[PDB]
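Enquirer: Take a look at this one; I'll ask things after.
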Amino acid sequence: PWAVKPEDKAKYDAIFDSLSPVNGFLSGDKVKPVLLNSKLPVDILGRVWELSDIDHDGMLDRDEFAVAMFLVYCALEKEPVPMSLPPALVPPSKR
Ligand SMILES: [Ca+2]
């Protein structure tokens, strides 16, 4: 299934709407700070975001911002983040 779970997409959809979503999008100006509070370096926010910004336009939609929350929260516990968007974390819209 999708690397993100329904319980994770629920906290991701709250964190996504905790930055002020725009018609279903968030500007790096909101997620950026939301990627730093993770205590991670800008390298993770540079890779995680990349694998999170399905569109890669400096913004994260509710589904793209979701991929950036579990990709970050995993770097705080112990799971680092690669730079290759895996097909298990990507939605059927990237197919
Ligand atoms: Ca986007």
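All residue numbers given for chain A refer to Swiss-Prot; the residues shown span 121-215 in order.
Structure method, as recorded: solution NMR.
Just so it is clear, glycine is given a Cβ too, placed from its N, Cα and C backbone atoms.
A mutagenesis experiment is reported in Swiss-Prot for this position, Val154 to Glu, and the note states: Loss of interaction with STON2 NPF motifs. Under the heading domain 'EF-hand 2', Swiss-Prot lists 160-195. Annotation of the published mutagenesis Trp169 to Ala in Swiss-Prot: Loss of interaction with STON2 NPF motifs; the original residue is retained in the structure shown. Annotation comment: Swiss-Prot describes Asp173, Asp175, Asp177, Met179, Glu184 as Ca(2+) 1 binding site, evidence class sequence analysis.
I would like each feature placed in context: is it buried or exposed, what are its neighbours, and how far apart are things?
Expert: Counting only same-chain residues six or more apart in sequence, the Cβ atoms lying under 8 angstroms from the Cβ of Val154 (mutagenesis position) belong to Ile135, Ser138, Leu139, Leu146.
Each residue of the domain 'EF-hand 2' (160-195) gets a DSSP state, and the totals for helix, strand and coil are 25 helix, 1 strand, 10 coil.
For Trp169 (mutagenesis position), the Cβ neighbour count at a 10 Å cut-off comes to 24, with all displayed protein chains included.
Residues near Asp173 (Ca(2+) 1 binding site) in space but far in sequence (CB under 8 A, at least 6 apart, same chain), listed by position: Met179, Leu180, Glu184, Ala188.
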Enquirer: What is the Cβ neighbour count of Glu184 (Ca(2+) 1 binding site) at a 10 Å cut-off, with all protein chains included?
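Expert: Taking every protein chain into account, the count is 26.
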Enquirer: When you measure from the Cβ of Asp177 (Ca(2+) 1 binding site), how many other Cβ atoms are you left with inside 10 Å?
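Expert: Taking all protein chains shown, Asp177 (Ca(2+) 1 binding site) has 12 Cβ neighbours within 10 Å.
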Enquirer: Could you name the residues, excluding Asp173, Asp175, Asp177, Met179, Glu184, of the same chain that surround the Ca(2+) 1 site, i.e. Cβ within 8 Å of the Cβ centre of those residues, in sequence order?
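Expert: In sequence order, the nearby non-listed residues are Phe145, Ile174, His176, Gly178, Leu180, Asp181.
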